[PDB]
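Asks: Quick one: the structure is below, questions incoming.
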Amino acid sequence: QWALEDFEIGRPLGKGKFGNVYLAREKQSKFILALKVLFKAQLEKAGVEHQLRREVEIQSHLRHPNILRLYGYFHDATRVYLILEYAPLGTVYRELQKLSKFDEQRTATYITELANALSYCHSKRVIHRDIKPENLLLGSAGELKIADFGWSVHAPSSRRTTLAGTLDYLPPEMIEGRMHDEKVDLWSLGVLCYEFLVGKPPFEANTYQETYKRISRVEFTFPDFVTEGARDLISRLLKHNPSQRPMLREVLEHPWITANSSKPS
Ligand SMILES: Nc1ncnc2c1ncn2[C@@H]1O[C@H](COP(=O)(O)OP(=O)(O)O)[C@@H](O)[C@H]1O
Ligand SMILES: O=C1CCC(c2cccs2)=NN1
Ligand SMILES: [Mg+2]
Ligand SMILES: [Mg+2]
């Protein structure tokens, strides 16, 4: 069906390990979208063909306002092209660099939209497993949208591909190669809630080795400015034992969330 010839290409929207994401307009419809480019050689060298199919299969079939749409794909002997919904206000990552910390209203609102989208995913026992600021994008009304489903799967699962980059958002069971389920996304939710309010993730250290120690032993402290209700919700999500982590309904109806968030469940 579609091919490169159908699109005018504009400025780069961002870069990832494999992905190079461009602004684009489809010639006859004038439809604006984002084109994610993957190099076949690189995919093959790394052997993540299976992750790509997972990304395409899972994301194309999900429909939720807080989840980024995937419309289609094509390829061309050197590259694979994913056709994505364009998010015009950029990443949560960028917004955090700009402002340093989010206030309590902004944080709770983001956590609600996340919990809504994740609840929807978990209801088809899809777990995302790569929830972090550079994979959270913003729509034209500033609403959060989960993107990058390259690491997603069905639960329960094992991990067998290598974790290349940062540990900062992964629970103990996942970094230890043990087996995991849905509850991994709830841990990452606690990691995000802290980073939103403080400006850095709770287990951040100077080395891989030290970061790994701090996650497995759940070693973090709060700054004085973090209120009691935020401490309460964050302490609940960062349980070593997955089973002791809350359900998502318990996150959405937590008092701190209800007092501060400006969108509903
Ligand atoms: N639909 C989109 N709209 C705007 N920017 C995007 C979009 N998709 C990706 N980006 C930008 O490109 C970066 C890489 O996209 P992503 O799909 O996460 O690639 P990777 O799989 O390599 O992490 C993102 O962090 C974001 O900055
Ligand atoms: O609902 C849709 C499905 C596909 C789509 C596309 C734009 C350009 C190529 S394909 N835009 N909107
Ligand atoms: Mg990404
Ligand atoms: Mg990816």
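We're sticking with Swiss-Prot numbering for chain A, so the shown stretch reads 127-391, in order.
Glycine too: its Cβ is placed from the backbone N, Cα and C atoms.
Not my notes, these are from Swiss-Prot:
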- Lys143, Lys162, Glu211, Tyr212, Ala213, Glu260, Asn261, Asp274: ATP binding site (BINDING)
- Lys162 to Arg: Loss of kinase activity (MUTAGEN)
- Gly198 to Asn: Reduces interaction with TPX2. Reduces kinase activity tenfold. Promotes interaction with the AURKB binding partners INCENP and BIRC5 that are normally not bound by AURKA (MUTAGEN)
- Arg205 to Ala: Reduces ubiquitination and proteasomal degradation (MUTAGEN)
- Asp256: active site, proton acceptor (ACT_SITE)
- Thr287 to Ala: No direct effect on catalytic activity (MUTAGEN)
- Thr288 to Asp: Mimics phosphorylation state and increases kinase activity (MUTAGEN)
Asks: Measuring Cα to Cα, tell me the gap between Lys143 (ATP binding site) and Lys162 (mutagenesis position) in whole angstrom.
Replies: 12
Asks: How many neighbouring Cβ atoms, not counting its own, are there within 10 Å of the Cβ of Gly198 (mutagenesis position)?
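Replies: Total other Cβ atoms inside 10 Å, all chains included: 13.
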Asks: Out of the binding-site residues I have (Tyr212, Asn261, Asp274), which ones have their Cβ sitting under 6 Å from ligand 4?
Replies: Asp274
Asks: Can you tell me how far the Cα of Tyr212 (ATP binding site) sits from the Cα of the residue listed as 'active site, proton acceptor', in Å?
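Replies: That comes out at 20 Å between the alpha carbons.
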Asks: How many Å separate the Cα atoms of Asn261 (ATP binding site) and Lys162 (mutagenesis position)?
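Replies: Between the alpha carbons of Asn261 (ATP binding site) and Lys162 (mutagenesis position) there are 13 Å.
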Asks: Please determine which of the recorded positions listed here (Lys143, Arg205, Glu211, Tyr212) has the lowest count of neighbouring CB atoms within 10 Å.
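Replies: Comparing Cβ neighbours within 10 Å for the recorded positions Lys143, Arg205, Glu211, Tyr212, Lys143 has the fewest.
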Asks: If one measures from the C-alpha of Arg205 (mutagenesis position) to the C-alpha of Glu260 (ATP binding site), what distance in angstrom results, rounded to a whole number?
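Replies: On Cα coordinates alone, these residues lie 23 Å apart.
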Asks: Three states by DSSP: which one describes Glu260 (ATP binding site)?
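Replies: DSSP assigns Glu260 (ATP binding site) to helix.
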Asks: If you skip the near sequence neighbours and keep only those at least six away, which residues in the chain come within under 8 angstroms of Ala213 (ATP binding site), Cβ to Cβ?
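Replies: Listed in sequence order, they are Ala160, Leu194, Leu263, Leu264, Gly265, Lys271, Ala273.
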Asks: Using a 10 Å radius around its CB, how many other CB atoms surround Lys162 (mutagenesis position)?
Replies: 22
